[PDB]
Amino acid sequence: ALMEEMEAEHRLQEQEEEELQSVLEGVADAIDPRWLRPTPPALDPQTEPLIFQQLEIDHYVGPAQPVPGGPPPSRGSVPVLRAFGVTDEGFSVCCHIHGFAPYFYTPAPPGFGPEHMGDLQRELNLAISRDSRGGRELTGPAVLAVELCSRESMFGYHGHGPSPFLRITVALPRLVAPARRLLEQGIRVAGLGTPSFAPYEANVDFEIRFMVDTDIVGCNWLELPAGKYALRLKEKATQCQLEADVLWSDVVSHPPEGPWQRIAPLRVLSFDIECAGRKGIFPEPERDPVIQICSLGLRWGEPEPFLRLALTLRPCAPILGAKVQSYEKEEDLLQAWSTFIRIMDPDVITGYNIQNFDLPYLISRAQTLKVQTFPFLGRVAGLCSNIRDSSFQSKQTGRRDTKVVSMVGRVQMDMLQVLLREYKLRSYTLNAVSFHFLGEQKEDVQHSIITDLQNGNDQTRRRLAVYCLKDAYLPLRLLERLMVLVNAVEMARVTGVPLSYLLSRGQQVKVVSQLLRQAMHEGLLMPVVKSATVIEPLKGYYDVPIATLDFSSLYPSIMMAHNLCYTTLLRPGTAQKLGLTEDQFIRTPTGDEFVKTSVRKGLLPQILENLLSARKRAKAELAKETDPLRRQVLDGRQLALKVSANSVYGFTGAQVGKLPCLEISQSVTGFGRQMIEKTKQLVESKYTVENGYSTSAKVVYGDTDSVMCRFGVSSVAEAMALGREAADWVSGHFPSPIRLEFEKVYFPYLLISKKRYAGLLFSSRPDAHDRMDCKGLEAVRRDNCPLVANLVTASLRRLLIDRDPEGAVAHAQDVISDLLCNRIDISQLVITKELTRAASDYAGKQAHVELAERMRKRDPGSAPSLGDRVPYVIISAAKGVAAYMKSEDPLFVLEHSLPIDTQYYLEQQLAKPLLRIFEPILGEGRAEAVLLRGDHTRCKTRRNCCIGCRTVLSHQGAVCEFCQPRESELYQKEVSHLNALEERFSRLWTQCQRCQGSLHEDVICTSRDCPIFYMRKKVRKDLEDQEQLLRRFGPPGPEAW
Amino acid sequence: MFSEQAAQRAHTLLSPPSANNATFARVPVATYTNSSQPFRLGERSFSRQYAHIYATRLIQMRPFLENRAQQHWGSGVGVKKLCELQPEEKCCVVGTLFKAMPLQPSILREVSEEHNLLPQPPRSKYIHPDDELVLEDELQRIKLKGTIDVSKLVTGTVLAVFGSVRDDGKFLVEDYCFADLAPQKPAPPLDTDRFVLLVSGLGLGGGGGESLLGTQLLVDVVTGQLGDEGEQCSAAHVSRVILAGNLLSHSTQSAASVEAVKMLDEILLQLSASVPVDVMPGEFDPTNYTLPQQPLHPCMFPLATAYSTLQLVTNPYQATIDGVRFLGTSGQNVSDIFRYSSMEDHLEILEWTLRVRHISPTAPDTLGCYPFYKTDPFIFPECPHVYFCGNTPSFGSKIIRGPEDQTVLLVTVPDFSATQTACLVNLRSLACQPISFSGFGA
Amino acid sequence: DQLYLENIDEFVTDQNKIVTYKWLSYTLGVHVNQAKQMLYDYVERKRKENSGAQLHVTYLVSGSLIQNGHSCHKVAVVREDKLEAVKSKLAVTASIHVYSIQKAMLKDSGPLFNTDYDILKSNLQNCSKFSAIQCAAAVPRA
Amino acid sequence: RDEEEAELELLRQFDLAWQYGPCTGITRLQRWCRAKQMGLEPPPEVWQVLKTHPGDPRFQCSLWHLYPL
Ligand code: SF4
Ligand SMILES: [Zn+2]
């Protein structure tokens, strides 16, 4: 039920955005030369055109303007479109487009004639004026035009040809929603009675409608011809260098195919802040000041940032390779940063978690300190930034409640949002992301330490500034590594939506845009409507090669094959009346009838064919290009094409959407089942020992686009040859583009269950492997301790590479025995949970809430605040105590040497995954006894006392008289242990120094997710204890001579 | 020499039994003074970070290197700290080196989720063509480039580099110099020949028949059991014996050390009854794994400790014998440098460590060391007359002189378990002579 | 002085022991050089009158040598057939004397080490009482 | 309170000074004596303050003493 409420919330958000978006009442109002954008040259708008790449498009309402050769110089509330972008040389360009108004369609009621048209208009003009609903905000006419055209609905196959339709064009965008609703209620028209009009395309954004009508795709190049526009010389409403006014019928768009595929030199600014809050309390905007602000600006294309900057409160020591400014009072710091943001004028803004914590905090602090000119960040003069609240919730990516900051003219790309919406990870913290993606684990610092460093001397503040600069620079490294911007530009070019819409609205807008673009050619409207047989596997350990056959885009290929589309649907019981012949249509297994291409070709097959052709061209051109930039662009293009092709079906089959239809989904699933069954039967039929082949091949795994078969051969080369021959033979009988291709071969195959398999990857070399492949992540939940993942990986490696099940069993036994004897390090058993919800928001009490409360009662300074991640381990406690009462901070356990509840870890972390993995190998039930029911599964086992006899000693010697002759043997048993610790110590602390990046400076890394943090303290305590123990023996000799 | 002094007395053992027999006396040690006090630590504490042992080191070397600059590039160059530099300005900077390498082992990789990650077995030199050098003083880091050898130098070296900061942020280097030798007080001369025997790496517990026979022959020669009258008379002048590290075998560390220790105790009982013995613990000996290794506990030697000639000392054995100063180690620093540098000859490595005025320059970055805070005792206060390190595959000896009229003898003592060779050091002419034992086998 | 001669004769023939010099020195309680002279006398006088005497006398050779440009000192134990070559190779000869006598020919040197080690362990308290070098500083402490 | 607060601030500034070396794991008196041994001439006021408040962990302990570095 999440989809319906998400749709309702998005509709409410859109309706709120439409209201008061008219920025006509919203308007209420020491420089380094490197910052300035390059100086524009002398341009004459009568001989040369204007060429630029546009990034974002939006609209505002205001009085009309005297565009040459266009609309009259009026003042009516007509929409005005704005396009911000970059020229070739780097000049920011802001363009104003006039004279475009929204419109929609209605069907023609019976008996309608042209003479009524104008009368109808009058009545509609009477409606909004009479109807107080709509905010009671109107100036003049409500309907600009009523026209009659010839269109046919895209839903179903009527076969009666095009029919008359009424196109209604209204002055304002926000007036589309009210009048449309009235058209459902019927309108009293003299002679015609009170007919009703069904809405058509009445829920399409104004910007998308303009992009479809004028054929402009997102992030594509635009040309304004010479002599067709006007250049503003005075009263520039925006802060850009060039403002041009041009009518909407002269803007020429160049599609991005070939020489117009380049990317203009964009500017990207990554920024971050550092604040000095109170001890033990999460930073707040009212009282906690902002001390440091760091920024890095980069021209897109260059391999290095072109501007570094770090503004710090109080005097700071100089930095080599950047610039440092010292401001006495925080108000000057904030205003200076605002002036820097205005003058540099970046076109992409990023950082890490800047949408939720950075900008709202800065704006709140600016409001509190009474700095009036800080909020003006947008390219529109006199536009105060407004903080709004919103949320995005899904059962897979969780729930996010975030603030949103409005900045007109700039595109924000918060890396946290991109990672959330395009990846799944155990932890989304910056340190974990950096370690996972780049292999470097960064340093963590407490807030109390930062506060102490703030009151220090100049060098300490310089160190803080360096840390902030590194933290702000890391997201730029991530952006360059993942090439997020290039993929975003490719998606905006392919799907025909602006760059910003990719981070604020769902998947349906892209498919809606593509459908409208394709349908406009044939004159087909879009009516608005309201909302298997998997092959049975055989779990086990196949020690023979297994061949993999893959279907290339099974669902889109099936849709292209049999002419499955919205326009090709047949109403039941209609073929007989229409006189259709039995050889024109096909009958899907679910009981739907579809006409072949001999009558009409649907929209979806054409779209998918165009996408496949584009992908083929991209693949062909990839093999010849040598420039890395164009290679990246082509890779992004092909990836976007593949993703859009896959997502077409995801749009079509949704139960809740803008155009649901379950018949297509049922037919596609039925065809998939039938084709899988046919493939299985044919593969069984062909490879038989009867036809002279060595062994009888059979299919052991099958689901959607994956068939894993056993051919009974033991040589990888023969396996690949037979797989390719089988692929060709099977694909020689599947009609239409639907094809099956060889993929790879796993020699050691471990089949746990459905969607759970592992093996060794052979792709190119039949003799040399590539890696260890494994689906069914299993150990992926963040609440699972890393011990489970480590054990699973070790077992898989031993089973696949070593091919020794006995070795894997022995390793598992050793790990379990070590766990049951308090030998495993605490760092492996740490479970971290985030305080996502408030304490009162939990239906029942949980462990981390109680742990946080107890830590706060102990010491507020180290107590984590709400929203942070608290770690805990399950300590041993008495029976009858509540389950949530067993959690404890790991450091407290280390200090007090508290016992660890081993039974909970044994029967709640390793039992289920190990059982699932080893059931196919050792059999069901027996594997449980082998693993965790047996002797190894049990492994049974202040004054000075003799180590040997374990008796109370009257003296303080190492041993009593009874154990004297063995004393020597004890010594070699002790020092050899101490040595084994000392080396480890020497390999820990120095390591942290390498992690710190400096030798002479101190180490202040207190990260709680780095195992070295716990290990070093444990080693230090053990060293002290061992030295105290060894002092009981005699001293080695004199030390004072 | 040994042969010349041994051949003086005529052979008498190839004759029927005679009534009389010769009997010499051990040469008593005229003077001796153990001065291992900085290397002997009392109550040991491990509640500090390593940063201390770096910072003090720098502040203990700055007054030296500057003087050296005045003797190389004249008095026209003034030492300028990193934060006071300006681009394209020729200047001298004093600081430590950090060698970034990709092959340096990391605990984090071996302990993280990677675990196996196709584990790399231990191997030889970890040097890589992609290693980089970063100069660092107490405040800032700066990458180096120019006429500087990346592979030869190692981490922990303290040097003064002459050059300038280029526009890209790196430091162009024209010439570098080292601290060179310390001031030295000339040793008093002697009157008669005296010998000091150096042995290393007995390797007890290995079971090798030839190695055991060689050890037996060495024990008999030193104590005067074996040899004609001339040989016994010439060996009667050996005034001391030093056993430097690696006493046990590789497989005696976990164990079965309860037999190797008994064998070592019997050998030390044999030696201590005829000649003073000084034992230095090694890497494989039962002691802690810091660089200053405290002496072996006397409880492990019930028999040998009954005498007073036997003595157990710290790892760097800074001593004074007959007015001649000796300084030695167990060979860990040389091995670490050889594993983290492109140098091959061990004698060259020893001389290089002598010319940086530091016993273990790589410590504590790759070699475990106690975290001192008061002073770093590794720096030479006075240049020793004899510098030796045991456990090297090839015996070596070399006499060198400093720029200020010094005279140092470097000796690399061969691993006796493999080559079966020991060294005789003269104390009058400061000459080194190898001596090897071997047994037949077929 | 035929008493020790007959004792050694019975040690080698009947009991078939491996008679080194330290073993004989500890058994008869005499000075080491006198033991070596006794062994040499026995070896020389055996061959004149006995046509057999399947001995395998092993000598010790020591001296100076040139190795890797160094004036190395060599001490080695060699059999009765390789003596001439080792004499030729060494520039200066310092010590040459009888070392070991045993009737059964030895493939390697293991038995000598085992015998000497066993008799050494049997008499630890007087390890260096019969040596040719005696020190006055090393006095045992109770 | 004013004298004690000023003395605490002075001791904290002494701890955070960069020209004497690190300040972790060693008491302030030891650090001051080490600084004097090398001729750096550390301030005498810090030594007097340390000597006039003996045994109180708020003075002898270093700045990062409480935190588990
Ligand atoms: S000091 Fe060690 S534990 Fe802390 S962040 Fe660095 S590598 Fe991780
Ligand atoms: Zn006891």
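Going by Swiss-Prot, the residues shown for chain B are 1-254, 270-457, listed in order.
Looks like electron microscopy, 3.7 Å, at least that's what the header says.
Cβ atoms are placed via backbone N, Cα and C, with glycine included.
In Swiss-Prot, the entry for mutagenesis B:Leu217 to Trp states: Loss of POLD3-binding in a yeast two-hybrid assay. The structure shown retains the original residue. Among the mutagenesis experiments that Swiss-Prot reports, B:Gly224 to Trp is described with the note: Loss of POLD3-binding in a yeast two-hybrid assay. The note that Swiss-Prot attaches to the published mutagenesis B:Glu231 to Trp is: Loss of POLD3-binding in a yeast two-hybrid assay.
For B:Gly224 (mutagenesis position) paired with B:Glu231 (mutagenesis position), the C-alpha to C-alpha distance reads 8 Å. Between the alpha carbons (Cα) of B:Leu217 (mutagenesis position) and B:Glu231 (mutagenesis position) lies a span of roughly 13 Å. Under a cutoff of 8 A between CB atoms, and with a sequence separation of 6+ in the same chain, the neighbours of B:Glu231 (mutagenesis position) are B:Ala6, B:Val221.
The secondary structure of B:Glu231 (mutagenesis position), as reduced to three states from DSSP, is helical. Annotation: residues between B:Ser254 and B:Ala270 (15 in total) lack coordinates; Cα distance 5 Å.
Cβ neighbours within 10 Å of B:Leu217 (mutagenesis position), excluding its own Cβ and spanning all shown chains: 24. Its Cβ taken as reference, B:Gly224 (mutagenesis position) is surrounded by 25 other Cβ atoms within 10 Å in the chains shown.
DSSP classifies B:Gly224 (mutagenesis position) as coil under the three-state reduction.
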